[PDB]
There are 2 protein chains.
Amino acid sequence: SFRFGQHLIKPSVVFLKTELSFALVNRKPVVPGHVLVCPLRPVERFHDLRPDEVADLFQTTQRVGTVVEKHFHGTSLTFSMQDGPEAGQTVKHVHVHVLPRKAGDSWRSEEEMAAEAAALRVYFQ
Amino acid sequence: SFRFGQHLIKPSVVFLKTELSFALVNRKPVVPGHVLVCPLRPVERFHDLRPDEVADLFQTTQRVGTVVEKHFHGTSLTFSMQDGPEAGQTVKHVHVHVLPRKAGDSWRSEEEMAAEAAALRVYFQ
Ligand SMILES: Nc1ncnc2c1ncn2[C@@H]1O[C@H](COP(=O)(O)CP(=O)(O)O[P@@](=O)(S)OC[C@H]2O[C@@H](n3cnc4c(N)ncnc43)[C@H](O)[C@@H]2O)[C@@H](O)[C@H]1O
Ligand SMILES: Nc1ncnc2c1ncn2[C@@H]1O[C@H](COP(=O)(O)CP(=O)(O)O[P@@](=O)(S)OC[C@H]2O[C@@H](n3cnc4c(N)ncnc43)[C@H](O)[C@@H]2O)[C@@H](O)[C@H]1O
């Protein structure tokens, strides 16, 4: 299961899932700890998600942010939603990019992704 | 009134204000329509705002996003929270940056800011 634009994302890669949201790992992480949080519903633009699915995606992000900046040794994070194609979007889903940051600071197998997912899954126990 | 890091922001510059959030204009907008949304409470890092003040700031942002991409003729927006100094933060407040975008796409007076604020204030009537 798990939708993400035109393609599905395997549970094996999903490390969090809420009532209205779900979080997963990037196949090509800009930096380590790069993880996304997208609404469960596959709406293409922000203003499309209800006001409920707007709290969940961001309350979740909140966690996913603190559970990833931790496990990757960041000292802060950078969040950024690319809404609309003039914004740079390429997957047609609303979704937040959470990246853990380090002072003056990538492709990988499904299996390696399955581990990153598995590792993180633990901080949400 | 209106706190924003070490300094206060004038109402004249605030174009929206909710129960837990407030929105205002930039003195040095990266691009036109650059406007911020910061929690009413002056907490310095994301994970510090309650789960309530996390829904408001982002439900609000939602609007402020659609009321600004509209009035500045954008075809989409770019949202991005700089959380933590390793992220680039410089004002020690949680706060979202909403910028309206246009295809392949600044200092100003309090008064000019007071107008931008005034103009926008109208879409929230
Ligand atoms: N099936 C699938 N499985 C797994 N992944 C998939 C998938 N399908 C698609 N995907 C995957 O899902 C993703 C689709 O997302 P997307 O297409 O919307 C890309 P974006 O939204 O434009 O990116 P950012 O703005 S966040 O990127 C810029 C970030 O770098 C940071 N940054 C860079 N330089 C900085 C600086 N100097 N200072 C501060 N921050 C800086 C910014 O703060 C910002 O957060 C793809 O990765 C795809 O492979
Ligand atoms: N008293 C006061 N009154 C008024 N204003 C005040 C004030 N005090 C402080 N302030 C004001 O309040 C602000 C304090 O905020 P801040 O210090 O946290 C700066 P930041 O968070 O690092 O910025 P962004 O990441 S959003 O910036 C990068 C943005 O550009 C976009 N971008 C750039 N290149 C891009 C590309 N190639 N593709 C997509 N997006 C791109 C990104 O998507 C992103 O949203 C200051 O402006 C200050 O003067």
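Following Swiss-Prot, chain B shows residues 2-106, 128-147, kept in their order.
Recorded method is X-ray crystallography, 3.1 Å.
Backbone N, Cα and C atoms are what each Cβ position is placed from, and that goes for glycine too.
Marked as substrate binding site by Swiss-Prot on the basis of experimental evidence: B:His8, B:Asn27, B:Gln83, B:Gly89, B:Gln90, B:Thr91, B:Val92, B:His98. Here Swiss-Prot notes a mutagenesis experiment, B:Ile10 to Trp, with the remark: Strongly reduces affinity for substrates and impairs apoptosis; when associated with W-25. The note that Swiss-Prot attaches to the published mutagenesis B:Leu25 to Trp is: Reduces affinity for substrates and impairs apoptosis. Strongly reduces affinity for substrates and impairs apoptosis; when associated with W-10. According to Swiss-Prot, the mutagenesis experiment B:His94 to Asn carries this note: 75% decrease in catalytic activity. No loss in substrate binding. Swiss-Prot documents B:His96 to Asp as a published mutagenesis change and attaches the note Loss of catalytic activity. In Swiss-Prot, a mutagenesis experiment is listed as B:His96 to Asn, annotated with the note Total loss of catalytic activity. No loss in substrate binding. Residues or ranges marked as active site, tele-AMP-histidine intermediate by Swiss-Prot: B:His96. Under mutagenesis, Swiss-Prot gives B:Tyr145 to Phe with this note: No effect on phosphorylation by SRC.
Structure coloured by features recorded in Swiss-Prot.
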residue: B:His8; record: substrate binding site; contacts (Cβ under 8 Å, 6+ apart): none
residue: B:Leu25; record: mutagenesis position; contacts (Cβ under 8 Å, 6+ apart): B:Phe3, B:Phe5, B:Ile10, B:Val14, B:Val15, B:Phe16, B:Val36, B:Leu37, B:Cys39, B:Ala139
residue: B:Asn27; record: substrate binding site; contacts (Cβ under 8 Å, 6+ apart): B:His35, B:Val36, B:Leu37
residue: B:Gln83; record: substrate binding site; contacts (Cβ under 8 Å, 6+ apart): B:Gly89, B:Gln90, B:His98
residue: B:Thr91; record: substrate binding site; contacts (Cβ under 8 Å, 6+ apart): none
residue: B:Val92; record: substrate binding site; contacts (Cβ under 8 Å, 6+ apart): B:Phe5, B:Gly6, B:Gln7
residue: B:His96; record: mutagenesis position; contacts (Cβ under 8 Å, 6+ apart): B:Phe5, B:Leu37, B:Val38, B:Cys39, B:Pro40, B:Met82
residue: B:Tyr145; record: mutagenesis position; contacts (Cβ under 8 Å, 6+ apart): B:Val68, B:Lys71, B:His72
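Taking B:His8, B:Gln83, B:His94, B:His96, B:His98, B:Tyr145 as the candidate recorded positions, the subset whose CB lies under 6 angstroms from any atom of ligand 1 is empty.
In the deposited model, 21 residues between B:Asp106 and B:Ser128 are missing, and the Cα-Cα distance across the gap is 15 Å.
A simple way to gauge crowding: the CB of B:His94 (mutagenesis position) has 17 other CB atoms within 10 angstroms, across all the protein chains here. Proximity to chain A, defined as a C-beta distance under 8 Å, is registered for the following binding-site residues out of B:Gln83, B:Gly89, B:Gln90, B:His98: B:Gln83, B:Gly89, B:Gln90. A simple way to gauge crowding: the CB of B:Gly89 (substrate binding site) has 12 other CB atoms within 10 angstroms, across all the protein chains here. The local packing around B:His98 (substrate binding site), expressed as other Cβ atoms within 10 Å of its Cβ over all shown chains, amounts to 20. Residues B:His8, B:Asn27, B:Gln83, B:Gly89, B:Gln90, B:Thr91, B:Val92, B:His98, recorded as contacting substrate, have a largest CA-CA distance of 19 Å. Note on B:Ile10 (mutagenesis position): other Cβ atoms within 10 Å of its Cβ, all shown chains, come to 19. Cβ neighbour count for B:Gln90 (substrate binding site): 19 (other Cβ atoms within 10 Å of its Cβ, all protein chains included).
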